[PDB]
Amino acid sequence: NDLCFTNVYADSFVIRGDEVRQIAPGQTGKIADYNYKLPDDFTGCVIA
Amino acid sequence: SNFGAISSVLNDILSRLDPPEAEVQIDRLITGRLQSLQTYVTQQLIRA
């Protein structure tokens, strides 16, 4: 509530429950190879 | 020397833990080698 940012980019999609925990940068391995990769220096929130 | 890492060979680190986590082992090895170089340079300064 007390930080400022240049811009906020929101990305939305749908996956199964088994893949929800895979959005973590380390856990991205299976998803990242073909579908969706989150940067190692990611700064933000993941909401599902 | 190992400096508490899964291996002491640099390339083995790059082919056994994947970029998301091998950075930690790389960092540990980096700190160990840098400390050793520090000790060598300080000994050299005193001897000089």
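Residue numbering in chain B adheres to Swiss-Prot, whereby the residues present occupy positions 968-1015 in order.
Going by what the header records, the deposited coordinates were determined by electron microscopy, 3.9 Å.
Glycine too: its Cβ is placed from the backbone N, Cα and C atoms.
B:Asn969 (variant position) counts 10 other C-beta atoms within 10 Å of its own C-beta, drawing on all protein chains shown. B:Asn969 (variant position) carries neither a helix nor a strand DSSP state and counts as coil. For the natural variant B:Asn969 to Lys, Swiss-Prot gives this note: In strain: Omicron/BA.1, Omicron/BA.2, Omicron/BA.2.12.1, Omicron/BA.2.75, Omicron/BA.4, Omicron/BA.5, Omicron/BQ.1.1, Omicron/XBB.1.5, Omicron/EG.5.1. The structure shown keeps the original residue.
According to Swiss-Prot, the naturally occurring change B:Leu981 to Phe is described as follows: In strain: Omicron/BA.1. In this structure, B:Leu981 (variant position) belongs to neither helix nor strand by DSSP; it is coil. Around the Cβ of B:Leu981 (variant position), a 10 Å sphere holds 13 further Cβ atoms from the protein chains shown.
Swiss-Prot gives this note for the natural variant B:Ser982 to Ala: In strain: Alpha/B.1.1.7. Contacts of B:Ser982 (variant position) defined by a Cβ separation under 8 A and a same-chain sequence distance of 6+ are given as none.
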